[PDB]
Amino acid sequence: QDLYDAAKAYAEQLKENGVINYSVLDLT
Amino acid sequence: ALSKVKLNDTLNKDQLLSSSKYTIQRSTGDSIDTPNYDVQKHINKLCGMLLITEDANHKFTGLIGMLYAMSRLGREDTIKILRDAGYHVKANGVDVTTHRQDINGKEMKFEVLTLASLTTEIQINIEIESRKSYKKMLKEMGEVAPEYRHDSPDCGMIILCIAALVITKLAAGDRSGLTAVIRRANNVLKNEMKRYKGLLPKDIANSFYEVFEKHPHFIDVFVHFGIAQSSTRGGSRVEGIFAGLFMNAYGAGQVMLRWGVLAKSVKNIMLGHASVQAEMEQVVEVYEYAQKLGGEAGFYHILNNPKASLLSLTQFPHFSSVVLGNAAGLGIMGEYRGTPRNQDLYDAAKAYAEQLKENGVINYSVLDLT
Amino acid sequence: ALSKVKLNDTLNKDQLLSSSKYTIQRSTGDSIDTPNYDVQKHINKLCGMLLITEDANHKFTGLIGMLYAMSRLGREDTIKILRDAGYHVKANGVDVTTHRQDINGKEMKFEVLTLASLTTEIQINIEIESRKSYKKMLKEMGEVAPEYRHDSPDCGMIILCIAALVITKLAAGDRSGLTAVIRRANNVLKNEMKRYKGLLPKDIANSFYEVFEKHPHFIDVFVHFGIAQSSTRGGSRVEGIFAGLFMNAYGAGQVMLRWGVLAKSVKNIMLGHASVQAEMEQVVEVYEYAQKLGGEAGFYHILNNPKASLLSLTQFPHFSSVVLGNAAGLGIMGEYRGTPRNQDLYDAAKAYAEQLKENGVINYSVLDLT
């Protein structure tokens, strides 16, 4: 249960939000 | 030869710490919110909401202030400055999600930042209480101007202006400067307080005092933000006020270093005293060490730097007394809680310093008169 | 030529030891606990529990202090510093497990570190006795503040502050400085003792004295932790205390080296004496050797370094006497247990040194008076 709650806590932090990553695009 | 018997301890101590093979990394915690440039505009709005709110709850404004400073830096840079400081950081992203909640029966939408440190339940309450103050403001003056509203771009920096006043008085390290922080926030930043009801110097300063105390890594983030902010080519007058208020912090926790140059400038006779001259070999070492560091030594006490103790002149009782006496005689100290170790040298320096500032006759040799 | 007949023994002895083909590795023991950054926050809590406990048992605080220092370094580093020192280390991990035990009938849970050196049975007793003192504290002041509680981040470094005071007086090597360690721990760290009942300088210092004596490898761990701690950019004022108190240890076990520069600075006439001048060729070699090592030579006596004996001026009877006499005449030694080999040179140096510090007339040639 402890590993489940710790993984759930971070997984919530992972999906959290949504910034644009400009290094992915081939911008000149 | 007797010239060779010497040992530069000050330089060797620095060489020891500079060439450390191993590193310590302090518990920053479970997570830190690292907002990027895209959210900066949302936090400025959140900062504005607190400012327009009459009798606002500035419990989270110290934390919200840091979020705006980190958003101006950007996720990449703010993570970089935390790691360079010496902290393991678990970076939490920050962006916008629409939260639906039914306040007073009616279902309402709210744009909230999904932060770890700040709950979505308290974020909506900042917006709810601001809407109450907004409609009350709208009812009084009919049409609210761009200056009085939360959408203004200054809002974010206005909250960071008193953060720079808090950082200015962090050298004491016991919330003793709070009185001076509120005082200067009324003299400077006076136009800003007219246009915002929720600009409460006491409430906001205590919030920044709390967040710097609870999170020592955020004071490092603010200092490096302020230097990055001051490195800009130009901006608004509020940004200019912040840059001025931030640079007042430069040299905090080391006023005796500046007053020592003043005593040398005004030529206080007690500097030439025998017991003061015995220390002169070692006091030059710290002044030369201060000259060596340069701009780095400015925030050595604000950031509790290990090497801040090396800049101390207090280790020299006699030189400190004449310097602290010179400041007393010129009438520049007070209420400064520094006590002179040698009382006789202090009183003698104070007496001569009082004689230096008397009357005022015109020196005609200074001008280029023909 | 007669200029060629020479032999640099000091440099050649160093060259012999520096270019050793083989290495000795001392019995560190069966196992050492190497905590990482994830546990650091738990040890800080454990350090806080001891601090809030009234009349606490600081039998394990010297060991618990080292665990916090190693947790700040991190498993990878603290293993690296033990291996670089010259020790075969059997690294034991450190993390959190929940232990269930029925104290006074009622079944209770306890978060304990599964340490080899520290039993889980004694860990719960530290938490049990702290809860007693916590509720007694809660009953007296109603609501306990962030300063008085165990959760504060300073707690861990507060215990390491008197560890730095113990390391400052390790040069003697017989717990003789304990009186000075407690004395300074009252002059220094005075605000910390107000906010924690279990800050007992005598009890905690003896614990660190015990752990450094029983485990000589842990004194190497603390010194390299202190250097790594002092290498940081900035932290809290309590970390500023530790950094200042740790750097006071620099140059311990070699005060005669510093007092020799003082005698040269004040220009004691007995330095020019014939028998003192005969030694001047060889005393310069050790001062140049001290200049060569630099910062490395600071903790050569704290860490019982083989090359610490090379920095000794005691091998020179005449120069040591005038230097020890100069210190006596200026009135800076006492109760220093160093005895002069030449008594006549000591008394002559003491007499002149007393004449140097007399009266106090102003030197007007020093100032830039027009």
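Following Swiss-Prot, chain C shows residues 2-371, kept in their order.
The header says electron microscopy.
Note that Cβ sites are derived from N, Cα and C of the backbone, with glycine treated the same way.
Per Swiss-Prot, mutagenesis C:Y23 to D or F is noted as: 65% loss of transcription but no effect on replication. In the shown protein chains, 4 other C-beta atoms lie within 10 A of the C-beta of C:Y23 (mutagenesis position).
Residues near C:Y38 (mutagenesis position) in space but far in sequence (CB under 8 A, at least 6 apart, same chain), listed by position: C:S72, C:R73, C:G75. In three-state terms derived from DSSP, C:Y38 (mutagenesis position) belongs to a helical segment. Quoting Swiss-Prot on the mutagenesis of C:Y38 to D or F: 45% loss of transcription but no effect on replication.
Classification of C:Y69 (mutagenesis position) by DSSP places it within a helix. Swiss-Prot gives this note for the published mutagenesis C:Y69 to F: Increased transcription and 50% loss of replication.
In three-state terms derived from DSSP, C:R132 (mutagenesis position) belongs to a helical segment. Annotation of the mutagenesis experiment C:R132 to A in Swiss-Prot: Almost complete loss of viral RNA synthesis.
In the three-state DSSP scheme, C:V267 (variant position) is classed as helix. C:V267 (variant position): 17 other CB atoms within 10 A of its CB, across all protein chains. Among the natural variants in Swiss-Prot, C:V267 to I has the note: In strain: Cold-passage attenuated. The residue drawn here is the original one.
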Report task. By CA-CA distance, flag whichever of C:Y23, C:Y69, C:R132 among the mutagenesis positions is nearest to C:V267 (variant position). Result -> C:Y69
Report task. Inside 10 Å of the Cβ of C:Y69 (mutagenesis position), count up the other Cβ atoms and send me the figure. Result -> 24
Report summary line: Listed mutagenesis positions C:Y23, C:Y38, C:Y69, C:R132 screened against chain B; CB under 8 A survivors are C:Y38
Report summary line: Long-range Cβ list for C:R132 (mutagenesis position), cut-off under 8 Å, min separation 6+ in sequence, same chain only, gives none
